[PDB]
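**Student:** Once you've had a glance at the structure underneath, I'll fire off some questions.
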Amino acid sequence: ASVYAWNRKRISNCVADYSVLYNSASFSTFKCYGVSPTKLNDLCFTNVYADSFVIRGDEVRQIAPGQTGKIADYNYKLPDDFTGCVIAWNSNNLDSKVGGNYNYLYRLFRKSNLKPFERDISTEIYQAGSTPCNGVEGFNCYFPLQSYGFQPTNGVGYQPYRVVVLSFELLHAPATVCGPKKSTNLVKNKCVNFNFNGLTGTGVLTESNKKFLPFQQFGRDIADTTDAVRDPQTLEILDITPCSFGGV
Amino acid sequence: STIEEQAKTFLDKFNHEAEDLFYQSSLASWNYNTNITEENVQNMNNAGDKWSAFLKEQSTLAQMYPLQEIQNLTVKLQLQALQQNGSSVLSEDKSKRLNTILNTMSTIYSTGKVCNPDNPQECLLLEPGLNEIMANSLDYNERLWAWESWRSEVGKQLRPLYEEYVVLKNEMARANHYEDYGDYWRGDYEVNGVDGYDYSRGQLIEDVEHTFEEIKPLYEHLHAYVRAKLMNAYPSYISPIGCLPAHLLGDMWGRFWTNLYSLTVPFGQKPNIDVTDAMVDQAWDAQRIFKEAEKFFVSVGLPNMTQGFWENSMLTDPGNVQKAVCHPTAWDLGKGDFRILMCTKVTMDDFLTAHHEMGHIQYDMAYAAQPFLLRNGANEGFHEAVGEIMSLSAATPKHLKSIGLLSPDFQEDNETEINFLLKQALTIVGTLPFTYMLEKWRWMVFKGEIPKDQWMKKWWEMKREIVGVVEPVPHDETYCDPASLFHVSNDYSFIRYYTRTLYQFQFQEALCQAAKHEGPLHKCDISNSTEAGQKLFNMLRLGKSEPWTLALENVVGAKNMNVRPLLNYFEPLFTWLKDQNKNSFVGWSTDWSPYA
Ligand SMILES: *[C@@H]1O[C@H](CO)[C@@H](O[C@@H]2O[C@H](CO)[C@@H](O)[C@H](O)[C@H]2NC(C)=O)[C@H](O)[C@H]1NC(C)=O
Ligand SMILES: *[C@@H]1O[C@H](CO)[C@@H](O)[C@H](O)[C@H]1NC(C)=O
Ligand SMILES: *[C@@H]1O[C@H](CO)[C@@H](O)[C@H](O)[C@H]1NC(C)=O
Ligand SMILES: *[C@@H]1O[C@H](CO)[C@@H](O)[C@H](O)[C@H]1NC(C)=O
Ligand SMILES: *[C@@H]1O[C@H](CO)[C@@H](O)[C@H](O)[C@H]1NC(C)=O
Ligand SMILES: *[C@@H]1O[C@H](CO)[C@@H](O)[C@H](O)[C@H]1NC(C)=O
C-alpha cells in the first residue's frame, strides 16, 4: 500500500526468525533503534505490528525516531523512543515501470502534524488561504495528493526502496512469541547446566523410563526438586539428578 | 491566510509535477540522440510539446501572486522564473512566426554546400565538407571562395527572415516590461531584492567594457605576434602593417584559433606535449579513458559517479544503422539520472573532452537537493566555466605525468610551457574579442539604434577596430555573414562565452591558492587536495537558489566579475610576447590598406 495507507497487522502465536535477515546479503538499511539485533532474539516484546509502505531512497533517513521533515511530519510520524527496527531493500526489478509508476500516492500538505502511529483516510483538501474552496481548484485549494514517478532509469537517490517497519513494545500483555534460539548440543551423562523454558538447574542428564502427559514441560518428585524435563523440540522425557559430590 | 504560505504550497505542487514531465521529455530527447528513426522525431516532439504546454498553464496561475510582500528569497527567485510569459504575450498570428522561423533557420544551417558554381562535382555536409577546407588547406584563392561558399550561399536567404526576426523578438520586451530583447538576455545576470548585492541589468554592459581595457593589451601583442608567422604561407597576399583576413583565423568565423597552432608554432624543433601515441601503446579503450577522469574527481573531493551511468550511457559509436550525432554534450535528465553523450576516441581532445563534459555532470548533481526551478546554474556562464576548469588542470604536464601518459623524463624549460600556453592562448585569448564584438553588435541591433542600411558598415568597422580583421572582400548590406554562426541562428545567448573565460580563471586562482601550489598557474593542479574540493563544492551546490554574486564571494572574495586573475595565467606568455614584438608593428588603427 501507499505511505498514507500503511496497513497494520498483528504478528503473534508464531516464531519470527530474525537470523535469516542477517545473512540475506541484500539489505541496505537494516538498522535498529532502541534495541540491538542480537539481543532481540533471546528476549522479545509483544505488539509486533508491522507496517508496510514504500519510501523513496532520498526519504529513508527521514523515517527515524526523533527526526522530523516532510514524510515524517505529514505522512507517517514515528513516535519518540521507538523501540523497533527499520528494514529496507531495493525493489527496482518489480516495483518500477516505464513511463512512471503512478500507483503510489502520498499526502503533501496537512493542517496539523500527524499523531505518531495514526492512519488518516480522508478526501479533505488543504486550506492555504482564508477563502474556502468549494471543490473547484482555485488559488488556495492545492489538492495535496500527488503520484510518485518511478522509472527503471531513475537514479539510486530516488529509487523506490521496499521498506517495512517492526515495532516492539512491552505492554501489560505477557506470554508473547519471541525470536529464534535454535539449540545447543545436548550432552548425556555429564554434569551440565540446563535452563529450559521457566526452570534452570545443574545435574546429570540421562534417559528415563517414566512417562509424561503431553501438556507438561517438566516435573518434580519431592520437596520441589526438579528431576525430569520433557523438552518440546525432541518430544522426549529425560531424568535429571545432581551430579556426584561428597566430602573427601 | 498569507500569500507566503500559499506560494509555498503551489511551488511544492509544481516541483513534483514538473520533474515527472521533465524526465519524460529528457528521456525522449536522449533516445532521439542515440537511435534516430522516423517515429522517434515525432516521439520526442510529442512529449516535448506537452511539457512546453504545461509551463503555459503554470505561468498564468502564478501571475495572480503579488510579489510585494514575499520576504522569503528562495520562493521569490522561483516565482520570478515561473512567471516569465515568453510567447504567451503574442497573438495567434504573431506566435506562429516563432516556431516557423526558428525551424527554418535551423534547417537552413543544416544544409552543407561546398559545390562550386558552374562546376558541380560533389559536396558534403559541414563536418566532412566545411571543416577540412578551413583546418588543413593553406591556399588563399579557394579559402576566399570557401569563405564565400557559405556567407554568399546560406546567409543570402536570411536577410528577409532574420530582419523580420529581430523586429518581433524585440517587441516582447515592452510586453514583458523589459527594455529590449538584448536586455532580456541580461536578466540571467540580474540580481534584485538584496540590499548591497543588487546587480543592475544596464551595469553589465559597462562591466564587460571596463574589463576589456586590459584584455586589449594582451590581444594587441597577440595579434601583432601572430601576423609575422602567418605571412610565411602568404608572402605577398597580406601586408604586415594592417589587420588580418577573416578566412585565415582558424575557423570560418575566426572564433577559435586552434588550427593556427601548426602554422604559428614558436620553436617546433623539440617535440610537443602529445600523448596520443602513448595510449595506443598501452591499449586504452573507452572505459579506461573515463575511468581515470572519475578517479581524478574523487581525488579532488567531489563524489564519484553513480552505478546507473556506466552500464546505461553509450561511449563509442554503436552499431551501423544508428546514424545519430554524438556532439559532446552534458545530459541532466533529472531524478538522479545523469548521462554523457559523446563518441570516444584516443586523442588529445577527446581525453580532455572526457574531463570537460564530466564537469557539467559533476555540477548537475551538486544542486540536486535544490528544487526543480532552482535546479540550474547561477547564470549562463557558470555551467560552462565550471566544466572547463578541470580541462585546464587535466592538460597540465604535472597531471599528465601523474597518471603516466607523459614520459617520466620530460624536462620543463621555457619553450615547453610557451608551446602549451600559446595553444591555450589561441583557444582562450583569441576568442574573447570575437565573443564581445558579436554580442555588442547583437545588443545594439536588438536595441534598435541601427538602421537597415547600416548593419554591415557598422558591423565591419567594429570588427576592424576591436578584433582587427580586414575584410577579404567588401560586402554590402544584402550579405548576412554575422547570422551564419551556430549560436546566433539557434537563439543562443553568446555572452555566456565571454564570461566563461573570466569565470574559469577566477576559480582557477582560488582553487590553486586553496591547494597551496608553489608555482605559477600553468603548472598548478587541483587533484590530491580536499581543501580545494570543499571550496568548490560549497558554491556548486547552491545553484540558482543564491545569487551568483554570492557564489563568487565563496571562492574569490570579490562580488564583481573579476578579470585580474586571468592576465596572471599568461604572464610567462605575455612577457615573452613583449620581447618578441620589439620591431613588429604592434597596435592597429583603422586599416583599409589591403582592400581599399
Ligand atoms: C595524487 O595522488 C595519487 C595517490 O597517491 C598519486 O599516485 C601515486 O603516484 C606515485 C608516483 O607517481 C606512485 O608511486 C604511487 O603508487 C601512486 N599511488 C597510487 C595509490 O596509485 C599521484 O601521483 C598524485 N598526483 C599528484 C600530481 O600529486
Ligand atoms: C535503432 O534504430 C533502428 C533503425 O534506425 C531500429 O530498427 C531499432 O529498433 C532501434 N533500436 C533501438 C534500441 O532503439
Ligand atoms: C525561506 O523558506 C525556506 C523554507 O524551508 C527556509 O529554509 C529559508 O530559510 C527561508 N528563507 C528566508 C530568508 O526566510
Ligand atoms: C502575462 O500575460 C498576462 C495576460 O495578459 C498578464 O496579465 C500578465 O501581466 C503577463 N505577465 C507579465 C510578467 O507581464
Ligand atoms: C564511490 O566511492 C565510495 C566510497 O569509497 C565507494 O564505496 C563506491 O563503491 C564508489 N563507487 C564507484 C562507482 O566508484
Ligand atoms: C629561459 O630563458 C632564460 C633567458 O635566456 C635563460 O636564462 C633560462 O635558463 C631559460 N630557462 C631554461 C629552463 O632553460
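Chain A residue numbers are taken from Swiss-Prot; in order, the displayed residues are 348-595.
Header lists the method as electron microscopy, 3.9 Å.
Every residue, even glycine, has its Cβ placed from backbone N, Cα and C.
Quoted from Swiss-Prot, the note on natural variant A:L368 to I is: In strain: Omicron/XBB.1.5, Omicron/EG.5.1. Listed in Swiss-Prot is the natural variant A:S371 to L, annotated as follows: In strain: Omicron/BA.1. Listed in Swiss-Prot as a natural variant, A:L452 to R is described as follows: In strain: Delta/B.1.617.2, Epsilon/B.1.427/B.1.429, Kappa/B.1.617.1, Lambda/C.37, 19B/501Y, Omicron/BA.4, Omicron/BA.5, Omicron/BQ.1.1; Contributes to cellular immunity evasion and increases infectivity. According to Swiss-Prot, the mutagenesis experiment A:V483 to A carries the annotation: Increased resistance to neutralizing antibodies. For A:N501 to T, Swiss-Prot lists a natural variant annotated as follows: In strain: 19B/501T.
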**Student:** Give me the CA-CA distance between A:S371 (variant position) and A:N501 (variant position), in Å, as a whole number.
**Tutor:** 25
**Student:** So of all those variant positions, A:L368, A:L452, A:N501, which one's Cα sits nearest to A:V483 (mutagenesis position)?
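**Tutor:** Considering only the listed variant positions, the nearest one is A:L452.
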**Student:** If you measure A:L452 (variant position) to A:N501 (variant position) at Cα, how many Å is it?
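**Tutor:** A Cα-Cα distance of 18 Å.
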**Student:** Under 6 Å from ligand 3 by C-beta, which of these recorded positions make it: A:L368, A:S371, A:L452, A:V483? Sequence order, please.
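**Tutor:** If the test is a Cβ under 6 Å from any atom of ligand 3, the answer is none.
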**Student:** Using Cβ atoms only, which residues of the same chain lie under 8 Å from A:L368 (variant position) while being at least 6 residues apart in sequence?
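**Tutor:** Looking at Cβ-Cβ distances below 8 Å from A:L368 (variant position), excluding near sequence neighbours, one finds A:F374, A:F377, A:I434.
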**Student:** If you count the other Cβ atoms within 10 Å of each Cβ, which of the variant positions A:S371, A:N501 comes out on top?
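**Tutor:** Ranked by Cβ atoms within 10 Å, first place goes to A:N501.
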**Student:** In which DSSP state, out of helix, strand and coil, do we find A:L368 (variant position)?
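**Tutor:** It is helical.
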**Student:** Let me make sure I understand the structure: which of the recorded positions listed (A:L452, A:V483) has the fewest other Cβ atoms within 10 A of its Cβ?
**Tutor:** A:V483
**Student:** Among the recorded positions (A:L368, A:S371, A:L452, A:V483, A:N501), which are close to chain B, meaning C-beta separation under 8 angstroms?
**Tutor:** A:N501
